[PDB]
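Below is one structure, written out as structure tokens, with a few remarks after it.
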Amino acid sequence: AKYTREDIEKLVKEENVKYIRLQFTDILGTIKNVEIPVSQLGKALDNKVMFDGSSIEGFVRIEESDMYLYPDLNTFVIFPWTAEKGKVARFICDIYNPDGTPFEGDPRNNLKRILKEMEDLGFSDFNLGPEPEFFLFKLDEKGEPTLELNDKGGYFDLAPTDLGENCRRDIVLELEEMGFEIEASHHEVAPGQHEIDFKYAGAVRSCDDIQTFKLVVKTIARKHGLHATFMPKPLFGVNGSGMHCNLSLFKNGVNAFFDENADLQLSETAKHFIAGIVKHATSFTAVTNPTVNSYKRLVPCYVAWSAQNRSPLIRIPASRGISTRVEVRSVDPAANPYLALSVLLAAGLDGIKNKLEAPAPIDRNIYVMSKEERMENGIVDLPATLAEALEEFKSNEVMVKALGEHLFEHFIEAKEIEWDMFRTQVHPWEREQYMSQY
Amino acid sequence: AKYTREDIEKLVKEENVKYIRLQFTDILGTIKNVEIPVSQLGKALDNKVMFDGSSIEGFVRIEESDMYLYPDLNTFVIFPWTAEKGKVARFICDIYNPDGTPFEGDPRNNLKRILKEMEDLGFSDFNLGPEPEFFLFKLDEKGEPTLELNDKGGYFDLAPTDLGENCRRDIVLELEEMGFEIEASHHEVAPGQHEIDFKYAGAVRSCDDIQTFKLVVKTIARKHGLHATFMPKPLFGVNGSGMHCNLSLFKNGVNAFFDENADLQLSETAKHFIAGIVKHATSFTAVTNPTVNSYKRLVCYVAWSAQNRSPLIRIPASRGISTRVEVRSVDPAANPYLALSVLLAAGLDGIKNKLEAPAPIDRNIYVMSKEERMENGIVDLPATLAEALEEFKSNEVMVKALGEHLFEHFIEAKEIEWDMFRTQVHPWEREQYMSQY
Ligand SMILES: [Mg+2]
Ligand SMILES: [Mg+2]
Ligand SMILES: [Mg+2]
Ligand SMILES: [Mg+2]
């Protein structure tokens, strides 16, 4: 643990907190929340705050199911921005059924579940190193955003100098003084694009910071007449934002992917784990890349791995010893971190649990080699549409078992609508073409 | 030394630095960096910070070169302008490969290489006194540049009175506080143009202040609703910007160009030095004058002259420990380290081969015909980036001045830039052809 009951109450009073924000997360990953005045902290800490859990069921909730909010003291956070009447603090709560049992449809529980599934295989933890990127569009006079990029910067360039905007440099200062452990940050390839790399930590805790991040970001951004969007492909013909996930299995407190003797120094646990994802990649994409836009960014356009290449689905970074990780470059910021990891973790366990090996490391042939040329090898292609990604998700087995009932049932259903809406829609593009030629 | 690890650590605390900018420079000159919280100063100081090396190669990136960042303590600086939760610092670094070796495709490190050559020849230092001219423009409500000049002044005029703007003034008052050693400054021959000269400095130290300079200018300019633009030929009709460079080699501390008892007091090492720049000027212009726009400002004839209109090489009056060669063709758009590199090479290639410098320039060159350019030293510079690249490609020493790598990519990045401009259909074209033809 970290914080204690009394420790909190002491920190709330001594710091003047009058607005406790009990927050969670729904199937889509959007920051859900139920606010209660400081005077309710009591009822809350005892885990007696009831809310309509139907919420968590995306935009397809029928009845009004009741569930409890189990806050976790180790996540007690006090936001920098003050209110006029007092400070505001937060707690991340696991949803629970009226019978004191973890709601099987909760995205954060589903992870502590697979995480328990990890330990059964004799593993200490699962650390995540996320590399989330976003754009910053200017706000108009009214308040609505516009395709007005906040700067014309380029990859790794030195965006607006310290004397001015530089919303990046600020989100960081904040995230740091707030409690984050960021490695570094820089300007991304696309103008107005930025990346902020966090250190590592336990899966469930990383997914926790991904959420807090997206939240902190948007907040500060607003306070700069800007709009922050973790949307995969904002503008056509411009670089898309992604969110590489640095993975690493620890056992008995030591990296289970390292081998200071085996070639590439990759333990047998690594390769195995590696092959695992590959096997289920083309399938868990519908999770790691939810939205319709996601695939407009998949034009790792190829399913392959190696020490380094143009658009590889996977990639093992230089770093050795502890920092012996596996990068999954397909996931985007739109994905739900608690599902991105749930699905990702299993995809790697099923390889370890079933001992699997993948083809030799992709040399220097992926982009140039044609499709059927990549078909004559262990180089398949990720699905190109959310429609197609979902089909490969409903048929996969470990995936379905990775989200269980609720999550699967509702996700597939929801996401189906998303696609039906988008396909039964008549876009401007259509008219541009067919309206006259036909 | 100037800043022991311990010292910096003492500084960052006492001054309250909550943001370390680990900045460097790519092949295209663009100033870049990797920002880390002060909560990583150690991880960085230990040269353990990684970043996508390919950022150097530029817009022609393909893969990701997991390279490292090695900060030069002595380049420690604390930007006057403060964030909020604290101040912001920085370190100009050197790019290294996962195997502790200096990335060969990095400029800052390249200049250092060419410095070893200058040393494996007895020479101790190779100084530089840049004269970076620039233009200042207004911004619109949206906060976008425009062709409106902050002032309509002229040569050495008394630019914006001390009351109000005087963007140039503050620019310098800031650089002074920062640590620069400014000689002077005036107002160039064009409305909104300016020039700031720096006390000569070490090949590297100077190139570094040139970069730091463009930044401080660029910044404060915004801090004044203006827009700084080192673009060489902002617009047709008005004067163009340029970054003269006062080259001067030293041996055993003292100047190796001076010579009390001798013709003009310019030692053989100097005469030969001039010589090497004459036969290479046309072959390094593409580097010293990168942008396709550079040549729109070069409308010019290779030849040295103690005094004249716009000669490629010039020899300032002052001598003694100030004796020096000035290459007036270079402009602010040029990657400083490469400009020096290419020049030090063209220069050293004359010192180690003892070259005979052709007679200087006398009367005006504007009245020099083309057939006589074949006879007399009137070999004009390249007219377009295209012709300048071919030339660069030709000369061997110039290629050995950036190494396979830095050379391989420069040619590419620059060739595509050209083809882009070439395959383009400009307004001018339509204006003169759509009606006639
Ligand atoms: Mg990236
Ligand atoms: Mg990475
Ligand atoms: Mg001048
Ligand atoms: Mg001069």
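All chain A residue numbers match Swiss-Prot; in order, they span 2-300, 306-444.
Quick check of the header: X-ray crystallography, 3.1 Å.
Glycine residues also receive a Cβ, built from the backbone N, Cα and C atoms like all the rest.
Going by Swiss-Prot, these are the annotated features:
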- A:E132, A:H245, A:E333: Mg(2+) 1 binding site (BINDING)
- A:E134, A:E189, A:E196: Mg(2+) 2 binding site (BINDING)
- A:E184, A:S249, A:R316, A:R321: ATP binding site (BINDING)
- A:16-101: domain 'GS beta-grasp' (DOMAIN)
- A:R62 to A: Highly resistant to inhibition by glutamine and AMP. Regulation by TnrA and GlnR is abolished. Only small differences (less than 2-fold) in its steady-state kinetic constants compared with the wild-type. Similar sensitivity to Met-Sox that compared to the wild-ytpe (MUTAGEN)
- A:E10 to V: In strain: PCI 219 (VARIANT)
- A:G43 to E: In strain: PCI 219 (VARIANT)
- A:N253 to D: In strain: PCI 219 (VARIANT)
Please determine which of the recorded positions listed here (A:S249, A:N253) has the lowest count of neighbouring CB atoms within 10 Å.
A:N253
Listed in sequence order, the recorded positions from A:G43, A:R62, A:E132, A:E189, A:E196, A:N253 whose CB sits under 8 Å of a chain B CB are none
Excluding near sequence neighbours, so keeping only residues 6 or more apart in the same chain, what lies with its CB under 8 A of A:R321 (ATP binding site)?
A:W311, A:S312, A:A313, A:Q314, A:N315, A:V332, A:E333, A:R335
Taking only same-chain residues 6+ apart in sequence, whose CB is under 8 Å from that of A:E189 (Mg(2+) 2 binding site), what do you get?
A:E134, A:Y156, A:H195, A:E196, A:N240, A:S242
Setting A:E132, A:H245, A:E333 aside, what same-chain residues sit with their Cβ within 8 Å of the center of the Cβ atoms that define the Mg(2+) 1 site, listed in sequence order?
A:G130, A:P131, A:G243, A:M244, A:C246, A:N247, A:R321, A:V334, A:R335
Of the binding-site residues A:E132, A:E184, A:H245, A:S249, A:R316, which one has its Cα closest to the Cα of A:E10 (variant position)?
A:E184
A:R62 (mutagenesis position) to A:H245 (Mg(2+) 1 binding site), Cα to Cα, whole Å, comes out at 32
Which residue counts does DSSP give the domain 'GS beta-grasp' (A:16-101) for helix, strand and coil?
18 helix, 37 strand, 31 coil
Could you tell me which of these recorded positions, A:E10, A:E134, A:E184, A:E196, has the fewest other Cβ atoms within 10 Å of its Cβ?
A:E10
Between A:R316 (ATP binding site) and A:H245 (Mg(2+) 1 binding site), how many Å separate their Cα atoms?
14
When you measure from each Cβ to the nearest atom of ligand 2, which of the recorded positions A:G43, A:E134, A:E184, A:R321 fall under 6 angstroms?
none
Please go through the recorded positions A:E10, A:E184, A:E196, A:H245, A:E333 one by one and keep those whose C-beta falls under 6 A from any atom of ligand 1; give the result in sequence order.
A:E196
